[PDB]
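J.: Got a structure for you, questions after.
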Amino acid sequence: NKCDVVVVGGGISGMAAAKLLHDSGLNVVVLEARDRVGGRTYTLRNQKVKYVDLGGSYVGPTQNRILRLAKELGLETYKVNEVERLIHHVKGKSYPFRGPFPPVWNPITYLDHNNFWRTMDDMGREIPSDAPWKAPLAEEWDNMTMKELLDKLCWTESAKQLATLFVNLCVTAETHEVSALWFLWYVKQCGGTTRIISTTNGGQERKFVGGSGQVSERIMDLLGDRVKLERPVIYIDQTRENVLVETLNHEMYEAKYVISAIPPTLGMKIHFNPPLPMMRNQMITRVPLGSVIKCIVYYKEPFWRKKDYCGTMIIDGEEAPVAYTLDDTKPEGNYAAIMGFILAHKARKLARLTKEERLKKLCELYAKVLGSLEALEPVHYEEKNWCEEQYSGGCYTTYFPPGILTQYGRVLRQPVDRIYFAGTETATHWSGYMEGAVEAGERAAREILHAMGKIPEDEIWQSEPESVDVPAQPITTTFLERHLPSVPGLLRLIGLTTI
Amino acid sequence: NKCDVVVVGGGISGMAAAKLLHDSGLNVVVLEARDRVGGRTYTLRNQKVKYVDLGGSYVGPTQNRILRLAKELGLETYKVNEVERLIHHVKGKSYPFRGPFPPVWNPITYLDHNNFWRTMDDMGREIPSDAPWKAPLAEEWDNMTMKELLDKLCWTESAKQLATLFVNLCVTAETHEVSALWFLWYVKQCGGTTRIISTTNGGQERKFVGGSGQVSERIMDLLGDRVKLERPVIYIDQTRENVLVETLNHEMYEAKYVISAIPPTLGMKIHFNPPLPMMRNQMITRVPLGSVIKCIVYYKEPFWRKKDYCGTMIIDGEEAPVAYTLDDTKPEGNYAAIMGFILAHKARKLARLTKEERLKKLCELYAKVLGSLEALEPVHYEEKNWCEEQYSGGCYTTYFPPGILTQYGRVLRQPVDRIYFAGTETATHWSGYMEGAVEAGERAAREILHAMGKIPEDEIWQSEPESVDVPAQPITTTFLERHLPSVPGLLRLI
Ligand SMILES: *[C]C1=C([C])[C]=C2C(=[C]1)N([C][C]([O])[C]([O])[C]([O])[C]OP([O])(=O)OP([O])(=O)O[C][C]1O[C](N3[C]=NC4=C3N=[C]N=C4[N])[C]([O])[C]1[O])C1=NC(=O)[N]C(=O)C1=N2C#C[C][N][C]1[C][C]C2=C1[C]=[C][C]=[C]2
Ligand SMILES: *[C]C1=C([C])[C]=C2C(=[C]1)N([C][C]([O])[C]([O])[C]([O])[C]OP([O])(=O)OP([O])(=O)O[C][C]1O[C](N3[C]=NC4=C3N=[C]N=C4[N])[C]([O])[C]1[O])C1=NC(=O)[N]C(=O)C1=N2C#C[C][N][C]1[C][C]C2=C1[C]=[C][C]=[C]2
């Protein structure tokens, strides 16, 4: 029944909020809809895989909050395999390469590719992380889809196709589904294009030994009986002195404050008294999550390594069920595996098939790309379709369709009386990730601490010291990369020299 | 507790479904979240206004289902005033005109305007009403916003601005918010551009005497104690032999079947066991409703009529809080009033103001456009901001952002085990309107009747005889309208 703060949702954000508040000496309850904690992270354990992350998994440099929280809980990271060559598969052909990005040899295509990435970052610099709607051209960029932006920016099909794959992979949505402003914000608040797509020195550098699900599990252990599983919140009443929170299984909870640590649209599952203010009421119907099936194919050995392939494949084209893979072999070199995401429309399309049919398509693709018959002999397969999750709504995170961020973005983390808003979607650095969940959870917790008069206002937003275990190399550009012209820039140079 | 069918939602669609099923001899319960029926229709009554529709109000020719249902309930329509001249206000200036559409005098602008409307209808003819995702170019049109389409089609700013107003008014959303495919379907399934925006011979021809809220109210009377007010559904359990439906106030209902007669996204407010199939699970997070405040300013007399103005104003520009008005005077000529919609981003922007501040902005605008100081002396004001409604989500209806209709559209009315889907959003003719609510409610009811073996499959979808009270004149085009070239067409000819 009675406590200081009810936290709705036991994912990383809710658990981090509850832990902070508990550590501060407050009585907290976590109400979790599912029979488990973790939310969009889920570590499956069986004999065949030992352990596997079926949701959120990767961490990297600049993600200092999740790294610190996990370290405190007794967890370790290991490096995702990127020792050998990456593969770029284009027009039914594989091109091995070293370094983070597939080389471009055609000089026009090179200028186009260079300009695209550069422009994405240039545009991002105009977008405040904590207030994207305050960008000078916010409205213009928000009233455009990423598809429209790509059509304007890319003078080659090659750049457009790779840019499209980049969008699909980053936000599990089609270029035509998402606001250009929102997507540009999303990339910028992750530290830019290089940081977001890189394995080495980027978001995909590392995984947790034993799985990411341990983060939420170990906090639950610390909180004891304070975490209530199978308690979906259905009703929040703020008419009285204490907030009343009701669950589906008929239980009633009373608190001074509430943290909502669920995906914004999942707020729809709760009936509010009094009704939510107009802007939030409408906002929560406007913010869908993306579509993804995470698939892991297991092999007897990491055979790709013997061919000097690290396991990273970037695969162009509609036919490919998966567009980006990573080696998912354990740090010990066993339980050899390839991880791939079936993204956006392909998640929708391929969900109609059986598990076995999906496995077959993946193996035949990998056999083609790696040029290896061994890819046709999987020993095991695991997958998770996040689109079917009632209490997630999708994965990895919430996307904003055109026009929504400028009109409703201000509302995202605006408190509603005694309800404060956590969840990775309300973060300002690595929003969408486990890192963002920690930031948002701890910030929401601190908002309540300030409301109670326990901390000053300037302590609500707290900086994080850099991890000593996972140091961040700065993102650099060469002179040529900075100053080489775009395609229209080169054409203008030709038109001017013709005088 | 126990019945044949639980209907979730007591708006027109749910009420029509419940009435049909009740008339067939089944035991029906209606579970309604609010302390009233009607949903997106609401008729306010007080001495100052007598009665006023604050939500859905207008009906017109081809809307035969709502007309028949209302007639059976003892209701009558009257004609919205369009006797005198309409006004097109452009660049701070009023241009009175007769007929449905504002004249265009510049020949290039004329060609551009003509081509736009014609192209909208041409495109719509390729879109099946019952399956828009089956249009030959469905993906292409769905992956584009209406803003993108307008940018391609309109060679003049004049046409683009008017086209924008048209979109805003029809679907309470910005051109950049909505799929081109969805919007083109929306217009086509209302009978085309002429039918959708016309007062005379169109969707705004008539209102119900006494208000549209009477439709749901009178059905509730017919159903007696079967309608349960203040019963928001929170949980539907389909694991057992009978469906279990739980409400917020702790009551449990058991039925053989369920009709969901709420806006698709409001399905999110219900916890499902077993979980919804993947496609619907995601669909209901992808389908927002538009943004609108309906505002009615009352005056001592319908003074605009004396100046040979009917009360219809089409008002261009960002500054104007309202872009289209209609005379809202009662058929008796009293309770003189002007109705306007504050739409899309302007609803969001102007909601921050007080009621009094909004009234002032409306009156000053009307005084400008009508050229009358009398517009500055309102006797009364009523408004309703539908964006604040927990159990509506907005108004008039659900819009589809780019990419959603082709990917998730098939799911809209696909049954989930024993749950069937009503609501105006699932209609194929005047979806979005009271008319569509009747169609969907009665069709959903008939799906259950067929599932029970009570009617054959070909009786699920039923045609409606034309109303004798509100006959439909066919939409015609002139020879020049059909064959005059577009702007690029004329340039190609040069
Ligand atoms: C799903 C997913 C996947 C598949 C993958 C991934 C992901 C995901 N991610 C993301 C994460 O996970 C997130 O962010 C997090 O987790 C979030 O958290 P939060 O905020 O906390 O939330 P959640 O989890 O959801 O929780 C919530 C909770 O609540 C609950 N509920 C609901 N409702 C309710 C409740 N309760 C009570 N009541 C009511 N009503 C639920 O149940 C839950 O529990 C990510 N992340 C990271 O970090 N990392 C990673 O890994 C991940 N992933 C992804 C990835 C991707 N990446 C990409 C980009 C670029 C690139 C890539 C790859 C490769 C290359 C490149
Ligand atoms: C709001 C609005 C406004 C402002 C206006 C208007 C409208 C609206 N409209 C629309 C209508 O109203 C609709 O469609 C209907 O109503 C629908 O119905 P339904 O389907 O049935 O649905 P609702 O109503 O919503 O109902 C539902 C119910 O449910 C319930 N719930 C929820 N949730 C829940 C429940 N329950 C239990 N549980 C749970 N969970 C609720 O509460 C409800 O009750 C329209 N319509 C028509 O027809 N007409 C008209 O008038 C209208 N309006 C509009 C108009 C416009 N127009 C335009 C276009 C073009 C033009 C114009 C104007 C001028 C010129 C031109």
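The residue numbers of chain B are those assigned by Swiss-Prot, with the residues present covering 3-496 sequentially.
Per deposition record, X-ray crystallography, 2.1 Å.
Cβ from N, Cα, C; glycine included.
Below are the features listed in Swiss-Prot for this protein:
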MUTAGEN   B:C5 to S  No loss of activity
MUTAGEN   B:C156 to S  Complete loss of activity
MUTAGEN   B:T158 to A  Dramatic loss of activity
MUTAGEN   B:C172 to S  No loss of activity
MUTAGEN   B:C192 to S  No loss of activity
MUTAGEN   B:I199 to F  Alters specificity towards synthetic inhibitors
MUTAGEN   B:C365 to S  Complete loss of activity
MUTAGEN   B:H382 to R  Significant loss of activity
MUTAGEN   B:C389 to A  Complete loss of activity
J.: Counting distance between Cα atoms, which of the mutagenesis positions B:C5, B:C172, B:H382, B:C389 is nearest B:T158 (mutagenesis position)?
T.: B:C172
J.: Select from B:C5, B:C156, B:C172, B:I199, B:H382, B:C389 the mutagenesis positions whose C-beta atom falls under 8 Å of at least one C-beta in chain A, and return them in sequence order or as 'none'.
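T.: It is B:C389, listed by sequence.
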J.: Counting distance between Cα atoms, which of the mutagenesis positions B:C5, B:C172, B:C192, B:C389 is nearest B:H382 (mutagenesis position)?
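T.: Closest candidate to B:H382 (mutagenesis position), judged by Cα separation, is B:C389.
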J.: Indicate whether B:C192 (mutagenesis position) is helix, strand or coil by DSSP.
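T.: Once the DSSP labels are grouped into three classes, B:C192 (mutagenesis position) ends up as coil.
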J.: Taking the Cα of B:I199 (mutagenesis position) as the centre, which of the mutagenesis positions listed as B:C5, B:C156, B:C172, B:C365, B:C389 lie within 10 Å of it?
T.: B:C172
J.: So what sits near B:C192 (mutagenesis position) in its own chain, CB-to-CB under 8 Å and at least six residues off in sequence?
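T.: Once residues fewer than 6 apart are set aside, B:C192 (mutagenesis position) is near B:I198, B:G205, B:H431, B:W432, B:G434, B:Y435.
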J.: Please go through the mutagenesis positions B:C5, B:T158, B:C192, B:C365, B:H382, B:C389 one by one and keep those whose C-beta falls under 6 A from any atom of ligand 2; give the result in sequence order.
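T.: With ligand 2 as the reference and 6 Å as the Cβ limit, the list is empty: none.
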J.: Between the Cα atoms of B:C389 (mutagenesis position) and B:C365 (mutagenesis position), what distance do you get, rounded to the nearest Å?
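T.: It is 23 Å, counting Cα to Cα.
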J.: Which whole-number value in Å describes the distance between the Cα atoms of B:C156 (mutagenesis position) and B:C172 (mutagenesis position)?
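T.: Pair distance, Cα basis, whole Å: 19 Å.
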J.: Give me the long-range Cβ neighbours of B:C365 (mutagenesis position): same chain, 6+ apart, Cβ under 8 Å, in sequence order.
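T.: Result: B:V299, B:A377, B:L378, B:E379, B:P380.
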J.: Same chain only, sequence gap of 6 or more: which residues have a CB within under 8 Å of the CB of B:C172 (mutagenesis position)?
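T.: Counting only residues 6 or more apart in sequence, the Cβ neighbours of B:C172 (mutagenesis position) under 8 Å are B:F185, B:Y188, B:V189, B:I198, B:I199.
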J.: Give the number of CB atoms, excluding that of B:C389 (mutagenesis position) itself, located within 10 Å of its CB.
T.: 23
J.: Highest CB neighbour count within 10 A among the mutagenesis positions B:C5, B:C156?
T.: B:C156
